[PDB]
Amino acid sequence: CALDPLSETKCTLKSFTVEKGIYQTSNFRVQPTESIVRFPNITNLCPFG
Amino acid sequence: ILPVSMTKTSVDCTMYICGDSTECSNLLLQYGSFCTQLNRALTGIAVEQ
Ligand SMILES: *[C@@H]1O[C@H](CO)[C@@H](O)[C@H](O)[C@H]1NC(C)=O
C-alpha cells in the first residue's frame, strides 16, 4: 500500500480487483516547508551601562 | 420549491480532530475504525446527493 495509486485503492477496498470508479484512497496536505517565528522589532532595550 | 441536493461536505479526522500532531494521529488509530467509517458515511451522503 505505498507504491502505486492503484495499490492504495486495492488496499483501502481490501480487494485485489478494483471495480471501475473513483475511490478516495487517502488524504494529502502540503507540509510546512519551514517555521517562521516572528516578533516585533526590539523597542525597549535595558541600559545595563 | 423543493430541496433536491445538499452541500457535499467531507470531513477528515486526521486533520479535523488534529493537524500536524503525529502523537494524536497514532492515538486516533488506537481508537480504530471510527473515522474510516465517518468518511464512508459522508462519501455515502455525497454520492447520494
Ligand atoms: C560599556 O562600554 C563599552 C565600550 O566599548 C561597550 O562596548 C559596552 O557595551 C558598554 N557596556 C554597557 C553595559 O553599557
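The numbers used for chain A are those of Swiss-Prot, and the residues that appear cover 291-339, in sequence.
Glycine is treated like the rest: Cβ placed from N, Cα and C.
Cβ contacts within 10 Å of A:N331 (mutagenesis position), excluding its own Cβ and spanning all protein chains shown: 4. Here Swiss-Prot describes A:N331 to Q as a published mutagenesis experiment; the accompanying note says: Reduced viral infectivity.
A:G339 (variant position) is surrounded by 3 other CB atoms, counting those within 10 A of its CB over all protein chains shown. DSSP assigns A:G339 (variant position) to coil, not to a helix or a strand. Among the natural variants in Swiss-Prot is A:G339 to D, noted as: In strain: Omicron/BA.1, Omicron/BA.2, Omicron/BA.2.12.1, Omicron/BA.4, Omicron/BA.5, Omicron/BQ.1.1.
Here Swiss-Prot describes A:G339 to H as a natural variant; the accompanying note says: In strain: Omicron/BA.2.75, Omicron/XBB.1.5, Omicron/EG.5.1.
A separation of roughly 21 Å, to the nearest angstrom, links the Cα atoms of A:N331 (mutagenesis position) and A:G339 (variant position).
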